[PDB]
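Just below is one structure, and these are the notes that go with it.
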Amino acid sequence: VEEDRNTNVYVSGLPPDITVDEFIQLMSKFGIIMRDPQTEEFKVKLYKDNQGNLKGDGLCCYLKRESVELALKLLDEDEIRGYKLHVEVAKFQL
Amino acid sequence: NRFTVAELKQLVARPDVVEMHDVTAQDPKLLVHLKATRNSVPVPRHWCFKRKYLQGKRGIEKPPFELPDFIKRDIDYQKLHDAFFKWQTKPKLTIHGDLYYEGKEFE
Amino acid sequence: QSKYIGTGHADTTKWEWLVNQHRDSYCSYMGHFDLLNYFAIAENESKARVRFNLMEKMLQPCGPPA
Amino acid sequence: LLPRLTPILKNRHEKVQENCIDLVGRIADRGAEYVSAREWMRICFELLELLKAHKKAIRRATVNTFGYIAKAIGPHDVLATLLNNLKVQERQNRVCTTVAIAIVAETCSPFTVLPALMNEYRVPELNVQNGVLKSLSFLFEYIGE
Amino acid sequence: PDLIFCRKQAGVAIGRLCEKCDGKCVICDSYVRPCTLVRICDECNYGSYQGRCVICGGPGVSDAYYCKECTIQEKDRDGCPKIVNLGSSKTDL
RNA sequence: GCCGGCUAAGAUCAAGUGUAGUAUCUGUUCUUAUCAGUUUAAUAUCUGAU
Ligand SMILES: [Zn+2]
Ligand SMILES: [Zn+2]
């Protein structure tokens, strides 16, 4: 039903040698926090992020939709220590 | 132990702006004389009201801030300063002493 | 000494307000030039005369209960 | 040199960061284009957190560089970025972002941030108009004459 | 959070500030457009008090100034602008 | 807020949580009464008698 005003941002093209603190720091550049139950979500690996490193995708949430839109319009193809990464709204993944 | 509301209102030479609560001060004649200024501005209407001028009519029903046409009617080069600094409208509000009352806009 | 001398507070008497009024209104008379060369033209007195008069009036002007 | 000096500004060194701020500023001094808009926006977003450092030299260099950065990038883009950044970066370093908006008022004409920030008050949010007022405070406090 | 000041006879001693408290004015507490330099009294630079910050109360790294919004208001013409109160007195930790 | 009223108009006691600071939440009572004093711009409040 709902089409626009999405708070789910999908970051692709992340190196498998990345951690969760770096993802939190990158998400803080465009947001504040999404630690509703305990904390915010992260990348979903093969064995629930236990055995594998990362399945080339990470999820990020924000309090408002304008912040997510600004991040997607500004953090597009952001260069992290391993490579450049792209940002999308849905991308047909989660 | 003080002048009544009539004795303190007749002895003064300008009872047109006399107040009932003002007659119980420490110097009623001094307050009456000071209130007789040429074009001063008296105390606001929230002197005795205990509603803070915001709790009574707490249900405000109006836009927050309508965009003025003095500036709304690269961002703009030959029309930005030519519409805000050129086609600007002067804000016509109160002049000297229209102290904001509780409502002050609905009545 | 110099904490707040020049003005009273919440229950300042009218006389004690006018006393400070005159006591700080003459200092703008003994010090300022236009308001001192203008009073010596009306009273027709010298600068020293009017200044000494204003200084002696600072004892308890406005009508003193002394 | 721009992408090479970009990670250098992220260092925590006092003198190193102080020199890198002036270097990034002078990089956009004469010609000043020499960049993609996204790179300049990212550099500004990174430097916005250093506008209230302990050392006053870094605080002065950040303001000296952000003026040229905003003059080279553009009024509307920088204004929209600063406005979107108001909700993020909760009130421990948020006010510095407002100062950045004032930098735009110090970097561009008054009608570069006035009409854009005016539409930010039409939103009925409480701590949106509150932030707009807190930003206009520093704007009129640093806009000068 | 109402800070107190010395407010004594402003001598011929210049002001100072710490590495972190050097920008803001000793009274206005703002970093915007410093106008004039702050001063101190005779009991503000005496032995151990030599070269101390007027806000941080420690080491001096610069000269204490006033804000342009605090010097135009004639606030600098008051006494010693040293930030000292009952808690921030001489016998303080 | 709705078509003068439906007790969401005020003051106040006990406890919890938390801050540098402001605070936030739960449970009461509200004199339905009179006089004298204190006091309040006036209420209120408190101090005593009935
Ligand atoms: Zn200091
Ligand atoms: Zn001192």
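Chain B is numbered as in Swiss-Prot; the shown residues are, in order, 458-530, 565-598.
This deposition comes from electron microscopy, 4.1 Å.
Keep in mind that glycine also has a Cβ here, set from the backbone N, Cα and C atoms.
There are 4 other Cβ atoms within 10 Å of the Cβ belonging to B:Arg495 (mutagenesis position). The DSSP secondary structure for B:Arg495 (mutagenesis position) is coil. Recorded in Swiss-Prot as a mutagenesis result, B:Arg495 to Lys carries the remark: Does not affect methylation by PRMT9.
The Cβ of B:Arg502 (mutagenesis position) lies under 8 Å from the Cβ of B:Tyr510, B:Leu590, B:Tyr592, B:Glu593, each of these being in the same chain and 6 or more residues away along the sequence. In this structure, B:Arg502 (mutagenesis position) belongs to neither helix nor strand by DSSP; it is coil. As a published mutagenesis entry, B:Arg502 to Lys appears in Swiss-Prot alongside the note: Does not affect methylation by PRMT9.
Mutagenesis annotation in Swiss-Prot: B:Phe506 to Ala, described as Does not affect methylation by PRMT9; when associated with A-510; the structure shown retains the original residue. Note on B:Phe506 (mutagenesis position): other Cβ atoms within 10 Å of its Cβ, all shown chains, come to 13.
According to Swiss-Prot, the experimentally introduced change B:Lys509 to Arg is described as follows: Moderately diminished formation of omega-N monomethylarginine but greatly reduced formation of symmetrical dimethylarginine; when associated with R-507. Abolishes formation of omega-N monomethylarginine and formation of symmetrical dimethylarginine; when associated with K-508 and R-507. Listed in sequence order, B:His503 are the same-chain residues at least 6 apart in sequence whose CB falls under 8 Å from the CB of B:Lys509 (mutagenesis position).
B:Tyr510 to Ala appears in Swiss-Prot as a published mutagenesis result, with the remark: Does not affect methylation by PRMT9; when associated with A-506. Using a 10 Å radius centred on the Cβ of B:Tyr510 (mutagenesis position) and all shown protein chains, the other Cβ atoms total 15.
Distance from the CA of B:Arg495 (mutagenesis position) to the CA of B:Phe506 (mutagenesis position) is 27 Å.
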